[PDB]
Each structure stands twice: as C-alpha cells, then as structure tokens.
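J.: One structure, as structure tokens, below. Some questions next.
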Amino acid sequence: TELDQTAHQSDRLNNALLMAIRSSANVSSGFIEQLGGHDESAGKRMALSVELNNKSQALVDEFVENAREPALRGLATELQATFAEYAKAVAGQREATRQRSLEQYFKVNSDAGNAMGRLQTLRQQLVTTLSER
Amino acid sequence: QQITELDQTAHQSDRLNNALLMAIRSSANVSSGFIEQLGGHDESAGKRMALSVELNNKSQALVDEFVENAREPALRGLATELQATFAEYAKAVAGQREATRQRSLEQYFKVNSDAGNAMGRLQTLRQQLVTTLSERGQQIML
C-alpha cells in the first residue's frame, strides 16, 4: 500500500514538472506567433499555457498534501515554494505576451529559467528520497 | 536478484524523465532566447542558445543510454521509436537556434512545426515506456 502511494506521488511529480515547463514553452511560442501575425494560432498557445499551469499546480498541491513522511516534508515544501516562484514567472510571461512587450518578457524570463533550473535538481532530490521508501 | 532488475527499471524511467524534461527546457530556452534577441538582449540570448544546445545534448545522451539498456522486446520497439523521434526533435530545435542567430522569424516558423510534432510524439512515447517499465517492475514483484 505504501508502494502504490509512491507510484502516484511519482506520477504527480513528473507530470507536474513536464506540464509546467510545457506551459512556459507554449507562451514563448505564442509570443513569437504574435510577432509573426499568427494571431489565431497564438491564442491556442496561450490557452494551453493557462491550462497546463492549472493542471500542474493541482498536481504539485496533491504531491505536497501526500508527502507527509518526515524525510519528505522539508523537501516537499521547498518544491511548493520553488514551484510557486516558477508559476509566478510564467504568469508574468503570459501578461507580457498579452501586452506584446519584449521588455516585460525579458524581465521575468530570468526568474523563470532560474526557478526551473532548481526544479530539475529538486526533482532529483525528491526521486532519491521517494526511492528510499 | 529482483532488486537488481528493479533498480535498473527505476534507473531507466529516471533517464526517460530527465531526458524529456531537459528536451522541453531546451525548447523553452530557444523560444524565450529568440524573444530576448528581438528585444536587444543579445548576451542573454546567446547564453540561452548555449543552454538549449547543452540541454538537448544531455537529453540525447540519456536517450542513447536508455535504448542501449532497453533489451526486452516489450521495450525495444518503443525505445527505438523514441530515439528516432528524438533525432527529429533535436534537428528542428537546432533549426530554431540558427533562425534565432539569424534573427529570422521566417526561418523560425519553417522548422517550428517539425519541433512541435516531434515533441508531441516524444511525450506519448515516454508515457508508453513509463507504463511498460512499471509493468515489468510489478511483474517481478508478482
């Protein structure tokens, strides 16, 4: 029973991070589509970025709710905080894209890239801790 | 022993998760780098081109190692598809980087569909491989 919880936790963690980076990739792609006048195509990218933000946030929330073991509590709260910092940056990318502002996009993009760099290394720390039961 | 094959199954799914994560991060760097370049932030865009290269090279090495270790027929067909699909993806992202260096929206769009189509297939193949690896880990325990 503990082991089936582990697989659900792993699906939540991996899907959350894949959907989160896809959310940012979509809004960047959509910004470029707007630059090229592909304005209908760009709306599909923006909608997917929004949806992927919502779905990935829900999975992080579930992961943290279910990571009660003492070895995981601190790291899971670190994940919650770093993920929130990433999601805030991607929300900033969406707002820059709606305003069609190259400079607003640059401002927040460094925050996005730095938080995702940390999410990759934090994910590996979580995978190590999950596998040690 | 069971823990050996179990340990190797976990190692394989982890290779797969890191490869897909870094592959999508590579895209995020080239697209956001193009936006930075167009805003006059040439230095940051250059760093992002380098990071896109690094990330897809690391992903490629993980994909190659995954295929080398996916010997069972339940996995090998999916694994070689993942490899062939990654090659398509990596070539399109390289096209996106060169379009960025040339400051060319037209060059960028010319390959942007190749990248998205390959990435979509990569994500489905990862899903099939994760499920098939998990099935093998459970078969051992059964």
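Chain B uses Swiss-Prot numbers throughout; the residues present, in order, are 47-188.
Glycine too: its Cβ is placed from the backbone N, Cα and C atoms.
Reproduced below are the annotations present in Swiss-Prot:
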MUTAGEN   B:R71 to A  Abolishes binding of all ligands
BINDING   B:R71, B:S72, B:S73, B:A74, B:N75, B:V76, B:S77, B:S78, B:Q169  3,4-dihydroxybenzoate binding site
BINDING   B:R71, B:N75, B:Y135  salicylate binding site
BINDING   B:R71, B:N75  benzoate binding site
BINDING   B:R71, B:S72, B:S73, B:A74, B:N75, B:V76, B:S77, B:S78, B:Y135, B:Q142, B:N158  L-quinate binding site
MUTAGEN   B:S73 to A  Abolishes binding of quinate and protocatechuate, and shows reduced affinity for benzoate and salicylate
MUTAGEN   B:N75 to A  Abolishes binding of benzoate and protocatechuate, and shows reduced affinity for quinate and salicylate
MUTAGEN   B:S78 to A  Does not significantly alter binding of benzoate and protocatechuate
MUTAGEN   B:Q142 to A  Strong decrease in quinate binding and small decrease in affinity for salicylate
MUTAGEN   B:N158 to A  Strong decrease in quinate binding and small decrease in affinity for salicylate
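Tell me what's around each of these sites.
T.: The Cβ of B:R71 (mutagenesis position) lies under 8 Å from the Cβ of B:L97, B:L101, each on the same chain and at least six residues away in sequence.
When secondary structure is read from DSSP and collapsed to three states, B:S77 (3,4-dihydroxybenzoate binding site) falls in the helix class. Sequence-distant contacts of B:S77 (3,4-dihydroxybenzoate binding site), defined as residues of its own chain at least six apart whose C-beta falls under 8 angstroms from its C-beta, comprise B:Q142.
According to DSSP, B:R71 (mutagenesis position) is assigned to a helical segment.
Non-local contacts of B:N158 (mutagenesis position) by the CB criterion (under 8 A, 6+ apart in sequence, same chain) comprise B:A138, B:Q142.
Within its own chain, B:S73 (mutagenesis position) has B:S98, B:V139, B:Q142, B:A161, B:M165 as residues 6 or more apart in sequence whose C-beta sits under 8 angstroms from its own.
Its Cβ placed at the centre, B:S78 (mutagenesis position) has 29 other Cβ atoms within 10 Å.
The number of other Cβ atoms within 10 Å of the Cβ belonging to B:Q142 (mutagenesis position), over all protein chains shown, comes to 27.
Taken residue by residue with DSSP, B:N158 (mutagenesis position) is part of a helix.
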J.: My understanding is the cutoff is Cβ-Cβ under 8 Å with a sequence separation of 6 or more in the same chain; which residues meet that for B:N75 (mutagenesis position)?
T.: B:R94, B:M95, B:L97, B:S98, B:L101
J.: Starting from the Cβ of B:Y135 (salicylate binding site), draw a 10 Å sphere and report how many other Cβ atoms land inside it.
T.: 26
J.: Take the C-alpha atoms of B:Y135 (salicylate binding site) and B:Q169 (3,4-dihydroxybenzoate binding site) and report the distance between them in angstrom, rounded.
T.: 11
J.: Report the largest Cα to Cα distance, in Å and rounded to a whole number, among the residues B:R71, B:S72, B:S73, B:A74, B:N75, B:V76, B:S77, B:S78, B:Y135, B:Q142, B:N158 that the record lists as binding L-quinate.
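T.: Greatest Cα separation within the listed binding residues comes to 18 Å.
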